[PDB]
Amino acid sequence: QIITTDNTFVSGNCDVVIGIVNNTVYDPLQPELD
Amino acid sequence: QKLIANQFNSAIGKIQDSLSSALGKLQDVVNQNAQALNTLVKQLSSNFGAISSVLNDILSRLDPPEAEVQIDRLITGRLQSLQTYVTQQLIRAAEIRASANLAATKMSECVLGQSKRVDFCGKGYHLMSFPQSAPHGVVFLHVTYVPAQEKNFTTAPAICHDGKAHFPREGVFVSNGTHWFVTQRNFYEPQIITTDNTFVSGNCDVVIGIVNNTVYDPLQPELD
Amino acid sequence: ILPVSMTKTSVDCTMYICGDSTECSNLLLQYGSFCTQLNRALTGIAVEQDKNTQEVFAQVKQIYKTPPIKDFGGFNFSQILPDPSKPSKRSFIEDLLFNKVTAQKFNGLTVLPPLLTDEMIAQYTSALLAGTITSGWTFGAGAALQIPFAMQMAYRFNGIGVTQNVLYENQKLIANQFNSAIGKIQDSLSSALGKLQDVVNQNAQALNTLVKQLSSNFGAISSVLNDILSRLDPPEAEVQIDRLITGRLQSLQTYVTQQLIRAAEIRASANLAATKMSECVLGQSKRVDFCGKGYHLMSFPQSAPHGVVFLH
Amino acid sequence: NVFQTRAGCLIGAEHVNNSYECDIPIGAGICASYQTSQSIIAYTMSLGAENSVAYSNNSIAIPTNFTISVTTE
């Protein structure tokens, strides 16, 4: 499934993690509010 | 909370009445060990084919070369009796050892912690436990939740809405006969079907039993 | 496969050591308590066999029964449910087990019947089955609560961390894999039960050894004490009989000591079976490899002579 | 009274067609108990009350209330 703000949760800036990849998170509830 | 506290306080009172009205598992260990000892003492007065069961008496009535072949029989018979007692005590110690290893496991998993292991910490779903000491043993008071009064309902695997199939996140779909609700599956507490209560997967064709209904979508009025 | 019990055996210590001989009987009294100790040990082993069997099978209060309509969402249990078509109301797999596993009331040896008959034990395995397939785990924790079988299966899937839509989207496939897998058990068994069979072999070997020890002389002039009494006068007959008493005592002591050690093995196996019944038949276990290999979904009990079979 | 069983021949107990929980075990499925005048009776034990569960392809039972129980081991 696509990466979304309800598939995921945040914690801190990206560099705190030893291994991380850049990608987009779609944020679907924003389109639903729109 | 007040109901649950009253049920708990009431349940402890029943334990006290039951014990003041049994401990057979402990008592019969004490009885078995007394029987073995009294049997050891009784074996002393047996003759084993000797002229008397008393060594001083044999020595009073026989000279040494005749006395010794009588005394060798009492030694043989008493050794045989002790070999029997020590063997049976070793076998009993293995049972008590297995029971103590079980009790140390219940202390670890029922008194510390909470256990998912069905019927390990008493019948029903385990809440917690308390130890109490007993002579040569231990008593666990196991506190358990038991689901009580219950109602029949109609139910469906999934809900079909905009051609999407919806499944409950954390509950089960139920109907009072006219309306559909989602509820937690150990305690009846109904709620309307929502996108916060559900997740979609695929279209309505594949699910064997599936019922048409509305999913609420809670931000839709808030567009106003 | 687990052993649960062994044949309740009792031996009259006097009847084994002595025939009709009052002479032998009167000499045996000089050894005091040994025959009382040997009877207490063997009756202790005997009552434990019924307790082992109760603790495995008597988990349930109600005798649950399946509906007339076997509509379990495509899953088929006919191999494992009872046959009403026959006097012995075992399931097809239970008959197949009972036929596969393959009287000596002589020198004071006796065999006591078990408390629950084989038909009552098969009625408990049927109760455990019917409650499991119509209510999932709930009949262990309290009342049986009905639920449709495809939903009880959706919860077993969540219990192993797979989302429930994976079941409903694949229900026919999963039912076919299940129905197919049950068939292979029937082939595997009809085509072994060594765990149960060797408990039977071990007890028969021990009893035949007790009977063979009767014909040994133990250094006496004969192994028949009527022959001794016929050919000798009392002061010589008694020491020859005292040899036979000594050898026959050592023979029972050996047999009972070995039987106590074997009883402790079967007791450990029965407590394991009662735990597997509790955690694998009722409930669903997180304990890796406890309820068979892979992730546990559910299990079914089947009765067997002196044992239990779990289909995990 | 005289009665004959897989467990042996039993004397001084009355055999009945009823079934109850096992009070004193005799063997091979038979139990004995003191019952009504008051007498020793011998009988085939019952394993429990039957319950045909109300199964259907769309029916479920939900608990509406709970009990807390304390139990002794």
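Chain B is numbered as in Swiss-Prot; the shown residues are, in order, 920-940, 944-1146.
Determined by electron microscopy, 2.9 Å, according to the entry header.
Note: Cβ is positioned from N, Cα and C throughout, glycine not excepted.
For reference, Swiss-Prot has these:
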VARIANT   B:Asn969 to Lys  In strain: Omicron/BA.1, Omicron/BA.2, Omicron/BA.2.12.1, Omicron/BA.2.75, Omicron/BA.4, Omicron/BA.5, Omicron/BQ.1.1, Omicron/XBB.1.5, Omicron/EG.5.1
VARIANT   B:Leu981 to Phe  In strain: Omicron/BA.1
VARIANT   B:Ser982 to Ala  In strain: Alpha/B.1.1.7
VARIANT   B:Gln1071 to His  In strain: Kappa/B.1.617.1
VARIANT   B:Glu1092 to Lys  In strain: Theta/P.3
VARIANT   B:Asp1118 to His  In strain: Alpha/B.1.1.7
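Annotation note: B:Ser982 (variant position) sits in a helical segment as assigned by DSSP. Per Cα geometry, B:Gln1071 is the residue among the variant positions B:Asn969, B:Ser982, B:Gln1071 nearest to B:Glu1092 (variant position). Other Cβ atoms within 10 Å of the Cβ of B:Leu981 (variant position), summed over all protein chains shown, number 15. Under 8 angstroms separates the C-beta of B:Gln1071 from a C-beta of chain D, among the variant positions B:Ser982, B:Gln1071, B:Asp1118.
Each of the variant positions B:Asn969, B:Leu981, B:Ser982, B:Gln1071, B:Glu1092 was checked for a CB under 8 angstroms from a CB of chain C; the ones meeting this are B:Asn969. Among the variant positions listed here, namely B:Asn969, B:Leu981, B:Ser982, B:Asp1118, B:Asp1118 has its C-alpha nearest to that of B:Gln1071 (variant position). In the shown protein chains, 17 other C-beta atoms lie within 10 A of the C-beta of B:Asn969 (variant position). In the three-state DSSP assignment, the secondary structure recorded for B:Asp1118 (variant position) is coil. Here the CA atom of B:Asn969 (variant position) lies 88 Å from the CA atom of B:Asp1118 (variant position). With respect to their backbone Cα atoms, B:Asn969 (variant position) and B:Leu981 (variant position) stand 15 Å from each other.
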